[PDB]
Amino acid sequence: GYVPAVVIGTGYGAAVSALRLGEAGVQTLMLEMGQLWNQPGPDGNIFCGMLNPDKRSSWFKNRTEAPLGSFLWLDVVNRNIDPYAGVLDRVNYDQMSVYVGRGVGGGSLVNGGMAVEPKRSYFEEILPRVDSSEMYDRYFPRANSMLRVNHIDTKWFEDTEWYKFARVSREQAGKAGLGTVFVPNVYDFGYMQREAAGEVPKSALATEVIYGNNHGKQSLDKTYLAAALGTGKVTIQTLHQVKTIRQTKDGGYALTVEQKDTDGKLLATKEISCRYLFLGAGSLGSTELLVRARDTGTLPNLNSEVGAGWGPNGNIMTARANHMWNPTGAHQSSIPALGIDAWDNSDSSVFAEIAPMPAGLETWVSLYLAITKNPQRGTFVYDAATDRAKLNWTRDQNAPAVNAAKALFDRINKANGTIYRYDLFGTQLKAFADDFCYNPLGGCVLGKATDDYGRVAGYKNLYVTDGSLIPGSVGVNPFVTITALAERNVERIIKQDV
Ligand SMILES: Cc1cc2nc3c(=O)[nH]c(=O)nc-3n(C[C@H](O)[C@H](O)[C@H](O)COP(=O)(O)OP(=O)(O)OC[C@H]3O[C@@H](n4cnc5c(N)ncnc54)[C@H](O)[C@@H]3O)c2cc1C
């Protein structure tokens, strides 16, 4: 029942923690509620594609859903499914739906692979207590190297039909006096070229991404976690969900864990104790464990900052209708490679990525995922009745995000004489999706609910290492920042505490 160190979750913060602990010679156990994705399914593949979703695509749902923005074309392939330990979980709150990955590797399994560093000037604004020099000189470079971040061949990008959709938006943006930037990725671009040449089995060019990539994507299980297991000091137990955390009489920690099968049946409830406890259950997961512990009295010394400071990273999705003479192409790579940088740290800041359309036919639609600067924050509150943490966030709190995104795209529309599509996000005629979130951040903010290195306030040997540490916004896709911050924190923790 005892293990020196226990890491909850296997996402970015958790993976960095497990590797460094293993290298320091600390016996570590990682607990993951999802599955280890290494078993071929009914089709011979591990993951299902976006055009053939099945039970593997969803975390205990009774029917598959079309990826946001492609309902008009992909709802036709949706089918009823048996509740299963799928890879993608759509967590629905009152006025917000948060998407998160479930399994060994966490969000790295289902994300777009976009590895971007935030602007130093913005980083300094959101975390004034952290030394930006150490981060940019040592930690960010370490993260990029370990994550196996790479750059796309610009010549291939210009000629390939698979990125026609990106070139069209670049041209449209240019007229509005806007510039584009190449976004690094963890998907092997060299492998992507070989897919286009039909030399290797396709994944990114076979409409795969959101439910996992059977090839090419360097998810955490291939990078950090592979290295962690390679130390001989790390072990990962799957289909194990941590329910409660408490402090033993002597200062150690004890956890109640439920082991279930892929169908959701409770196999057993275990008790695991440890000396060092690292939380890497994500912005939603870590926060819920902590608010529950504080409010049910198992960790009564947690401060009032626990549960506060949540933000969706200003996530807003919109789409523009192209002129008949500007086709986006039927063949679009599932991995984004270009972005529009309009981030100046002001209230109108927008960092938008040019997103592909999985339709498989010409739609003339240009899809965008914008990241804006919206000061509004939500708060996680514990509901003792249902034993669940609820997110206090209203749709109107995303108005500043919508306003900023609208201002940028109105410019592009004006310069090109185009209009928005208002029929892509379900019912209503909405041009902007304002109630979804791919980047949940906050809930246990660094320096507020914890010290400047993630040591949870009020306790010793209790650490948070994930997206819950970030103050609701980073200005770009978050995983590189989560990884770099984890590197900074765990290094200090190993030196001082372990
Ligand atoms: C569709 C999609 C697209 C995105 N694209 C990008 C992109 O291209 N670039 C980018 O930078 N970011 C992207 N993101 C966001 C990025 O994936 C997340 O920011 C990142 O994965 C968060 O890391 P984390 O370490 O905080 O936690 P997560 O990676 O979310 O994982 C935490 C882990 O904890 C497990 N866990 C949760 N609670 C428990 C519990 N009680 N017991 C045991 N295990 C538990 C979860 O199952 C999970 O595996 C995207 C995400 C989505 C959903």
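Numbering of chain A is taken from Swiss-Prot, so the residues present carry the numbers 46-543, in order.
Determination method: X-ray crystallography, 1.8 Å.
Cβ from N, Cα, C; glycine included.
Spatially close to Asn156 (FAD binding site) yet at least six residues away along the chain are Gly146, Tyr483, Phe524, judged by Cβ distances under 8 angstroms. DSSP gives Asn156 (FAD binding site) a coil state; it is part of no helix or strand. Residues or ranges marked as FAD binding site in Swiss-Prot: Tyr57, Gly58, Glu77, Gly152, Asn156, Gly157, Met159, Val287, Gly512, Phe524.
Swiss-Prot documents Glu398 to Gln as a published mutagenesis change and attaches the note Mutant does not catalyze isomerization (>10000-fold reduced), and oxidation activity is 30-fold lower than wild type. Sequence-distant neighbours of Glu398 (mutagenesis position) (same chain, 6+ apart, CB under 8 A from its CB) are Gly157, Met159, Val228, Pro381, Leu383, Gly384, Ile385, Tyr413, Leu414, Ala415, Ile416, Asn522.
Feature annotation from Swiss-Prot assigns active site, proton acceptor to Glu398.
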Out of the recorded positions I have (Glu77, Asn156, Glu398), which ones have their Cβ sitting under 6 Å from ligand 1?
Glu77, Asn156
Among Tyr57, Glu77, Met159, the most crowded of the binding-site residues [Cβ within 10 Å]:
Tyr57
Please give the maximum pairwise Cα distance, in Å and rounded to a whole number, for the FAD-binding set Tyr57, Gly58, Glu77, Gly152, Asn156, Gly157, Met159, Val287, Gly512, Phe524.
29
